[PDB]
Amino acid sequence: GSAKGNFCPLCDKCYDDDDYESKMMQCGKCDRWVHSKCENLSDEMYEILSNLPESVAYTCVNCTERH
Ligand SMILES: [Zn+2]
Ligand SMILES: [Zn+2]
């Protein structure tokens with residue numbers, strides 16, 4: 001077991017005791033988990049990455065810079 005989960009760099013709720021159901025995004029640069037909903041990630045757009053063969057990479061706000 002990894003015993004990890006990371007937390008959204010914006011707010012990530014607080015501690016996140018329900019990260020299992022906590023729609024978080026796994027970054028491709030630092031592998032950091034960003035809030036799917038809080039990061040303003042649309043479900044459809046979020047679905048497109050999840051439907052892809054992993055060719056893409058989800059980059060978090062810090063990695064994506066410009067903020
Ligand atoms: Zn958040
Ligand atoms: Zn990142």
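Counting begins at 1 with the first residue displayed.
Each residue, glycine too, has its Cβ placed from N, Cα and C.
Database features, via Swiss-Prot:
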type	residues	note
MUTAGEN	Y20 to A (Swiss-Prot position 1581)	Decreases affinity for histone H3K4me3
MUTAGEN	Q26 to A (Swiss-Prot position 1587)	Decreases affinity for histone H3K4me3
MUTAGEN	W33 to A (Swiss-Prot position 1594)	Abolishes interaction with histone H3K4me3
MUTAGEN	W33 to E (Swiss-Prot position 1594)	Decreases affinity for histone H3K4me3
MUTAGEN	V56 to A (Swiss-Prot position 1617)	Decreases binding affinity for PPIE
MUTAGEN	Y58 to A (Swiss-Prot position 1619)	May perturb protein folding and thereby decrease binding affinity for PPIE
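Structural mapping of features recorded in Swiss-Prot.
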residue : record               : Cβ neighbours (10 Å)
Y20     : mutagenesis position : 8
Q26     : mutagenesis position : 15
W33     : mutagenesis position : 23
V56     : mutagenesis position : 10
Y58     : mutagenesis position : 21
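When the mutagenesis positions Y20, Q26, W33 are ranked by how far their Cα is from the Cα of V56 (mutagenesis position), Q26 comes first. Candidate mutagenesis positions: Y20, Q26, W33. Nearest to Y58 (mutagenesis position) by Cα distance: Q26. Under DSSP, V56 (mutagenesis position) is assigned to coil, being neither helix nor strand in the three-state scheme.
In the three-state DSSP reading, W33 (mutagenesis position) counts as strand. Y20 (mutagenesis position) carries neither a helix nor a strand DSSP state and counts as coil. Separation of the C-alpha atoms of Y20 (mutagenesis position) and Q26 (mutagenesis position): 13 Å, rounded to the nearest whole number.
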